[PDB]
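Read through the structure below, which is laid out as C-alpha coordinates, and then see the notes.
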Amino acid sequence: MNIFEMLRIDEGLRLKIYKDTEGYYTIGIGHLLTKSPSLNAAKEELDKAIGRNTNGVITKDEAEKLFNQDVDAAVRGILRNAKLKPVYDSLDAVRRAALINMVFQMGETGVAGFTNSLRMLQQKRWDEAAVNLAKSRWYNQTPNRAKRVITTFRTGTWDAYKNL
(Lines of atoms letter the chains of each structure in order from A and count residues from 1; the text may use other names and numbers.)
(Lines give C-alpha, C1' and ligand atoms only; values in the text may rest on other atoms or scores of the structure.)
Protein backbone atom coordinates (compact mmCIF):
# COMPACT_ATOMS: atom_id res chain seq x y z
CA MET A 1 0.00 0.00 0.00
CA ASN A 2 1.61 3.23 -1.18
CA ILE A 3 0.61 6.69 -2.36
CA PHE A 4 -0.27 5.46 -5.84
CA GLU A 5 -2.46 2.63 -4.75
CA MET A 6 -4.21 4.87 -2.17
CA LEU A 7 -4.92 7.65 -4.75
CA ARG A 8 -6.24 5.03 -7.17
CA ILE A 9 -8.81 3.88 -4.70
CA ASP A 10 -9.92 7.41 -3.93
CA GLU A 11 -10.00 8.91 -7.45
CA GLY A 12 -10.86 5.75 -9.41
CA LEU A 13 -10.14 5.63 -13.18
CA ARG A 14 -12.23 7.29 -15.88
CA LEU A 15 -11.35 7.29 -19.55
CA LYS A 16 -13.94 9.91 -20.67
CA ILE A 17 -14.09 13.57 -19.55
CA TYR A 18 -15.98 14.23 -16.40
CA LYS A 19 -16.80 16.91 -13.91
CA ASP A 20 -15.71 16.84 -10.36
CA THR A 21 -17.66 17.75 -7.20
CA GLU A 22 -16.83 21.40 -7.96
CA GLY A 23 -17.90 21.23 -11.55
CA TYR A 24 -14.43 20.99 -13.12
CA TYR A 25 -13.63 18.93 -16.15
CA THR A 26 -11.43 16.08 -15.08
CA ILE A 27 -10.23 12.83 -16.58
CA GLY A 28 -8.27 9.70 -15.84
CA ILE A 29 -7.18 9.24 -12.26
CA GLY A 30 -8.38 12.53 -11.02
CA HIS A 31 -6.56 14.66 -13.49
CA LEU A 32 -7.96 18.24 -13.63
CA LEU A 33 -8.11 19.46 -17.30
CA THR A 34 -8.93 23.06 -16.40
CA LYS A 35 -10.81 25.58 -14.34
CA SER A 36 -12.39 27.27 -17.45
CA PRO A 37 -16.08 26.32 -17.92
CA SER A 38 -15.77 25.38 -21.64
CA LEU A 39 -15.93 21.68 -22.66
CA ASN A 40 -14.04 22.60 -25.79
CA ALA A 41 -11.36 24.44 -23.81
CA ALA A 42 -10.97 21.38 -21.63
CA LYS A 43 -10.82 19.04 -24.65
CA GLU A 44 -8.10 21.25 -26.04
CA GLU A 45 -6.14 20.93 -22.83
CA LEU A 46 -6.54 17.19 -22.93
CA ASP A 47 -5.21 16.95 -26.51
CA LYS A 48 -2.38 19.28 -25.80
CA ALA A 49 -1.59 16.96 -22.89
CA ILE A 50 -2.08 13.53 -24.33
CA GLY A 51 -0.42 15.00 -27.43
CA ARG A 52 -2.98 13.45 -29.76
CA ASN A 53 -6.55 14.34 -30.94
CA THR A 54 -8.59 12.40 -28.45
CA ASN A 55 -12.07 13.69 -28.63
CA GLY A 56 -12.10 13.58 -24.83
CA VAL A 57 -11.32 9.86 -24.83
CA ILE A 58 -8.07 8.26 -23.56
CA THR A 59 -6.44 4.89 -22.83
CA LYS A 60 -5.47 3.26 -19.52
CA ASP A 61 -2.02 4.08 -20.58
CA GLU A 62 -2.33 7.75 -21.11
CA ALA A 63 -4.29 8.00 -17.82
CA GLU A 64 -1.46 6.14 -16.05
CA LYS A 65 0.99 8.63 -17.52
CA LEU A 66 -0.92 11.69 -16.28
CA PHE A 67 -1.21 9.98 -12.92
CA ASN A 68 2.63 9.58 -12.56
CA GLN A 69 3.18 13.19 -13.57
CA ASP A 70 0.40 14.36 -11.16
CA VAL A 71 1.83 12.46 -8.13
CA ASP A 72 5.19 13.92 -8.89
CA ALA A 73 3.98 17.44 -9.16
CA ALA A 74 2.01 17.09 -5.94
CA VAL A 75 5.18 16.05 -4.15
CA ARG A 76 7.31 18.91 -5.47
CA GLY A 77 4.38 21.16 -4.57
CA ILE A 78 4.62 20.30 -0.91
CA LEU A 79 8.45 20.72 -1.01
CA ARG A 80 8.41 24.22 -2.60
CA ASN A 81 5.74 25.25 -0.15
CA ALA A 82 6.80 27.19 2.97
CA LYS A 83 3.55 26.20 4.89
CA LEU A 84 3.47 22.63 3.65
CA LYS A 85 7.17 21.55 3.64
CA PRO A 86 7.82 21.70 7.38
CA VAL A 87 4.64 19.78 8.09
CA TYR A 88 5.59 17.23 5.50
CA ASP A 89 9.18 16.93 6.86
CA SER A 90 7.71 16.53 10.25
CA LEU A 91 5.58 13.55 9.31
CA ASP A 92 6.04 9.85 9.06
CA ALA A 93 5.67 7.97 5.76
CA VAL A 94 1.97 6.97 5.98
CA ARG A 95 1.00 10.44 7.12
CA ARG A 96 3.01 11.83 4.43
CA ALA A 97 0.86 10.03 1.91
CA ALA A 98 -2.28 11.57 3.53
CA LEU A 99 -0.97 15.09 2.83
CA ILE A 100 -0.01 14.25 -0.75
CA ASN A 101 -3.48 12.79 -1.13
CA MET A 102 -4.98 16.23 -0.17
CA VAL A 103 -2.67 18.33 -2.27
CA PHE A 104 -3.34 15.99 -5.12
CA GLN A 105 -7.12 16.70 -4.60
CA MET A 106 -7.20 20.36 -3.90
CA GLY A 107 -3.84 21.85 -4.69
CA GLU A 108 -1.20 23.52 -2.58
CA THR A 109 -3.36 26.58 -2.10
CA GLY A 110 -6.38 24.74 -1.06
CA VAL A 111 -4.36 22.74 1.51
CA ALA A 112 -2.24 25.62 2.86
CA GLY A 113 -5.54 27.17 3.81
CA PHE A 114 -5.97 24.47 6.49
CA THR A 115 -3.72 26.41 8.84
CA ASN A 116 -5.08 25.17 12.13
CA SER A 117 -5.07 21.51 11.25
CA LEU A 118 -1.66 21.89 9.60
CA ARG A 119 -0.39 23.43 12.80
CA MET A 120 -1.86 20.57 14.77
CA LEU A 121 -0.23 17.99 12.43
CA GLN A 122 3.17 19.64 12.89
CA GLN A 123 2.57 19.29 16.65
CA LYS A 124 1.53 15.68 16.59
CA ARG A 125 -2.00 16.38 17.75
CA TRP A 126 -3.59 13.63 15.83
CA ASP A 127 -6.92 13.75 17.52
CA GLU A 128 -7.45 17.48 17.32
CA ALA A 129 -6.38 17.81 13.69
CA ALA A 130 -8.86 15.21 12.62
CA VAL A 131 -11.84 17.14 14.16
CA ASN A 132 -10.63 20.22 12.54
CA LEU A 133 -10.27 18.45 9.23
CA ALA A 134 -13.82 17.09 9.51
CA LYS A 135 -15.17 20.58 10.16
CA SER A 136 -15.01 21.47 6.62
CA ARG A 137 -16.58 21.70 3.18
CA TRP A 138 -14.01 19.29 1.85
CA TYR A 139 -15.42 16.80 4.23
CA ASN A 140 -19.02 17.48 3.10
CA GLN A 141 -18.29 17.34 -0.59
CA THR A 142 -16.19 14.10 -0.47
CA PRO A 143 -17.04 12.55 2.91
CA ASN A 144 -15.96 8.85 2.46
CA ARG A 145 -12.67 9.79 0.93
CA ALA A 146 -12.24 12.52 3.47
CA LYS A 147 -12.95 9.96 6.17
CA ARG A 148 -10.21 7.61 4.88
CA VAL A 149 -7.74 10.44 4.68
CA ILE A 150 -8.59 11.78 8.06
CA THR A 151 -8.33 8.40 9.70
CA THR A 152 -4.98 7.97 8.03
CA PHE A 153 -3.71 11.04 9.73
CA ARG A 154 -5.33 9.81 12.82
CA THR A 155 -3.99 6.33 13.32
CA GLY A 156 -0.89 6.44 11.07
CA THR A 157 -1.94 3.27 9.39
CA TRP A 158 -3.38 2.14 6.01
CA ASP A 159 -6.35 0.59 7.87
CA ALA A 160 -8.90 2.83 6.23
CA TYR A 161 -7.69 1.56 2.96
CA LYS A 162 -7.51 -2.08 3.79
CA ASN A 163 -10.89 -2.44 5.61
CA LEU A 164 -14.60 -1.94 4.60
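Even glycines carry a Cβ here, placed using N, Cα and C.
Annotated in Swiss-Prot:
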MUTAGEN   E11 to A, F, H, M or N  Complete loss of enzymatic activity
MUTAGEN   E11 to Q  Complete loss of activity
ACT_SITE  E11  active site, proton donor/acceptor
MUTAGEN   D20 to A, N, S or T  Complete loss of enzymatic activity
MUTAGEN   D20 to C  Nearly no effet on specific enzymatic activity
MUTAGEN   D20 to E or Q  Loss of 99% of enzymatic activity
ACT_SITE  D20  active site, proton donor/acceptor
MUTAGEN   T26 to E  Complete loss of activity at neutral pH; covalently bound substrate
MUTAGEN   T26 to H  Facilitates transglycosylation more effectively than hydrolysis; covalently bound substrate
MUTAGEN   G30 to F  Almost complete loss of enzymatic activity. The enzyme is destabilized by 1.5 kcal/mol
MUTAGEN   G30 to A  Almost complete loss of enzymatic activity
BINDING   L32, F104, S117, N132  substrate binding site
MUTAGEN   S117 to I  500-fold decrease in enzymatic activity
MUTAGEN   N132 to I  5-fold decrease in enzymatic activity
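Taking the features listed in Swiss-Prot, we show where each one sits on the structure.
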| residue | record | Cβ contacts under 8 Å, 6 or more apart |
| --- | --- | --- |
| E11 | mutagenesis position | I29, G30, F104 |
| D20 | mutagenesis position | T26, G30, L32 |
| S117 | mutagenesis position | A129, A130, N132, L133 |
In three-state terms from DSSP, label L32 (substrate binding site) for me. strand
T26 (mutagenesis position), Cβ-centred 10 Å count of other Cβ atoms over all protein chains shown, is 20
Rank the binding-site residues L32, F104 by the number of other Cβ atoms within 10 Å of each Cβ, and give the residue at the low end. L32
Neighbour tally for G30 (mutagenesis position), based on other Cβ positions within 10 Å of its Cβ: 21
Within 10 Å of the Cβ of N132 (mutagenesis position), how many other Cβ atoms are there? 19
Which state, by DSSP, holds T26 (mutagenesis position): helix, strand or coil? strand
